[PDB]
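Colleague: Once you've had a glance at the structure underneath, I'll fire off some questions.
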Amino acid sequence: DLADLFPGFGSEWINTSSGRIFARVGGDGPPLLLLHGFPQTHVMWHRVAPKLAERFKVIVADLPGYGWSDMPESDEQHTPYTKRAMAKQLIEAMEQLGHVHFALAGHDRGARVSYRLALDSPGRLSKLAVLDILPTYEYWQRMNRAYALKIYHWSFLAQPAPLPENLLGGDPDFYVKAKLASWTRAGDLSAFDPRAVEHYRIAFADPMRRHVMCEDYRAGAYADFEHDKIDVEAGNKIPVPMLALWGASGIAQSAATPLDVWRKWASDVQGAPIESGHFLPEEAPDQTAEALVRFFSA
Amino acid sequence: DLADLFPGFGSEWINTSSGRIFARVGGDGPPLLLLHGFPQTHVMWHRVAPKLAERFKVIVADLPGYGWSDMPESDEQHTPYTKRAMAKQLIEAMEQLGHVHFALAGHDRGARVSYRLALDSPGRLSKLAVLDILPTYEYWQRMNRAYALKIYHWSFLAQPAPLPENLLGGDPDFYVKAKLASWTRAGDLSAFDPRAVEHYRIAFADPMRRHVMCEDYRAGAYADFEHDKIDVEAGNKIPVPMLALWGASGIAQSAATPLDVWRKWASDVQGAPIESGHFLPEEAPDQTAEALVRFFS
Ligand SMILES: [Cl-]
Ligand SMILES: [Cl-]
């Protein structure tokens, strides 16, 4: 079956009004919520989370609809898979554990939940880290020929159902491995623990999990963009101290210099590149863990 | 099996140095070459070609690599599927028939061959008509969120092999029907003759034909864009009289006001909207045929 990649961590199914959140929980200390993105699950943190668990109570959650979390039924506006809704559902989940103020690090889609959480509900966060993203608004505003070729999946996966779902279902293994490999520094699967790849492949093998991922990308092209547009045009900035980490060969640094962009969105932001492709916690786990431990311990 | 949608047209395999071009030929009078696009074949003209063959020798060709035309081997720059190379191949095809000066109408990819041909070899054309396109340069320069979502296949099908080939193989019958339906005004397949859909569906079922289509879109993102950019930067304009027709619900009108764009590209252009989605000759065959005969005659 599927390997346990978090030796010593407990497992929790947290009930919320939108379905259960699955999480691994370990460590002790101030609470720290870790959110994955696409096409992964909470196991992508397995190389970094033990180092964090030395200092923090580490909650490694599957996003709503991902991994082993429940999949709320979507609707015409992709509501449960908007980052606004995911953020609210994770706030509820954390409250079930007694965590009403916590630290948060997210990667990829999870990072988008994270900065939206900080915009909507900043009082819930002590500190925020985002890994290898710019805000959704900024990717769309910078969508020229070169970038449309680089992140074509932003507009492919956002096509109306069931178009991407039907194409993905012919050979799901190929696509999940293709995306994992294409966004790494090396362009192959060598950075990943094969036991982790199996987790990602098995999640992607479920047609309803694939649909959820497309709903996430549809939200990303519509409501998420519109929520971000409101904030940027209103000049609303994230007031929580934040860390922006990005991969020197990752996605965010394509088509913008990341710290300059985040300075427009956040009043107190620091950042650093890491020699890595998109998948910082797996491609560069020691470097990522150190940056996060330093930031959240300050 | 496949219906003959061009009663009284002959069927020719035209040899060129890059492979054979399939065409239906009918009519008499001045020569007029009609070029289809994606994901179709020459049969998309079946409702309009008979009206044109009243006045013209109508040659209804499958693009290089499409339909029953041969598929030249591609290379790392997608050369045979660049519009420049497709245009040269079709010029050679027409010379085989003794046509060195001819009228030309194209739709979708075939219209991209056509305006590239008009830029490269304008002495070959008496008149040019392009259906529901803007130049490739213009699509890419207008790339924004709205357009990226609308013409997502421009960046999806240009991804390196074998990504789009493998995904298209996931459900090819669904994909080709989805493209046909989604770009019509009706949003379904009711605008199409079912026998024509069978033609499109059967060509799309061949993986090698699907690969060529991706090669076409790869050329469309790279060399075709570069070739257009040179002409824009040099201020080169199409000197052939041209007609730009577009669908009121079609693709070209999403990016811009099509006649204002074409006036930047052509010194003598007229144009009009047709009450139609993208597939003008099938969604609106009478309006399309009328406009073509009036312009070409
Ligand atoms: Cl992302
Ligand atoms: Cl086109």
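Swiss-Prot numbering applies to chain A: residues 3-300, in that order.
Per deposition record, X-ray crystallography, 1.8 Å.
Backbone N, Cα and C atoms are what each Cβ position is placed from, and that goes for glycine too.
According to Swiss-Prot, the active site, nucleophile annotation covers A:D110, on the basis of experimental evidence. Swiss-Prot lists A:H280 with the feature active site, proton acceptor. The fluoroacetate binding site annotation in Swiss-Prot covers A:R111, A:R114, A:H155, A:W156, A:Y219 and is backed by experimental evidence. Residues or ranges marked as domain 'AB hydrolase-1' in Swiss-Prot: A:32-270. The mutagenesis experiment A:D110 to N is recorded by Swiss-Prot, whose note states: Loss of enzyme activity. For A:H155 to N, Swiss-Prot lists a mutagenesis experiment annotated as follows: Reduced catalytic rate with fluoroacetate, but increased catalytic rate with chloroacetate. Minor effect on substrate affinity. Looking at Swiss-Prot, the entry for mutagenesis of A:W156 to H says: Reduced catalytic rate. Reduced substrate affinity. Under mutagenesis, Swiss-Prot gives A:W185 to F with this note: Reduced catalytic rate. Minor effect on substrate affinity. Quoting Swiss-Prot on the mutagenesis of A:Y219 to F: Reduced catalytic rate. Minor effect on substrate affinity.
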Colleague: Enter the number of other CB atoms within 10 angstroms of the CB of A:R111 (fluoroacetate binding site).
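Modeller: Other Cβ atoms found within 10 Å: 28.
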Colleague: So how many other Cβ atoms are close to A:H280 (active site, proton acceptor), meaning within 10 Å of its Cβ?
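Modeller: Excluding its own Cβ, A:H280 (active site, proton acceptor) sees 25 Cβ atoms within 10 Å.
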Colleague: Between A:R111 (fluoroacetate binding site) and the residue listed as 'active site, proton acceptor', how many Å separate their Cα atoms?
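Modeller: So the alpha carbons of A:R111 (fluoroacetate binding site) and the residue listed as 'active site, proton acceptor' sit roughly 12 Å from each other.
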Colleague: C-alpha of A:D110 (mutagenesis position) to C-alpha of A:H155 (mutagenesis position): distance in Å?
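Modeller: With the alpha carbons as reference points, the distance is 13 Å.
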Colleague: Counting across all protein chains shown, how many other Cβ atoms sit within 10 Å of the Cβ of A:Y219 (mutagenesis position)?
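Modeller: Here the count is 23.
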Colleague: Can you tell me which of A:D110, A:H155, A:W156, A:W185, A:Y219, A:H280, our recorded positions, come within under 6 Å of ligand 1 at the Cβ?
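Modeller: The ones that qualify, in sequence order, are A:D110.
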Colleague: According to DSSP, which kind of secondary structure is A:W185 (mutagenesis position) found in, if we only use helix, strand and coil?
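Modeller: The three-state answer is coil.
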Colleague: Of all the recorded positions given, namely A:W185, A:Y219, A:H280, which is spatially nearest to A:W156 (mutagenesis position) at the Cα level?
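Modeller: Minimum Cα distance from A:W156 (mutagenesis position) across A:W185, A:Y219, A:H280 lands on A:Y219.
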Colleague: If you measure from the Cα of A:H280 (active site, proton acceptor), which of the recorded positions A:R114, A:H155, A:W185, A:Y219 is the nearest?
Modeller: A:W185
Colleague: Find the one among the mutagenesis positions A:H155, A:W185, A:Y219 whose C-alpha lies closest to that of A:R114 (fluoroacetate binding site).
Modeller: A:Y219
Colleague: Compile a sequence-ordered list of residues in the same chain as A:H155 (mutagenesis position), six or more apart from it, whose Cβ lies below 8 A from its Cβ; state 'none' when nothing qualifies.
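Modeller: In sequence order, A:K181, A:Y219 meet the Cβ cut-off.
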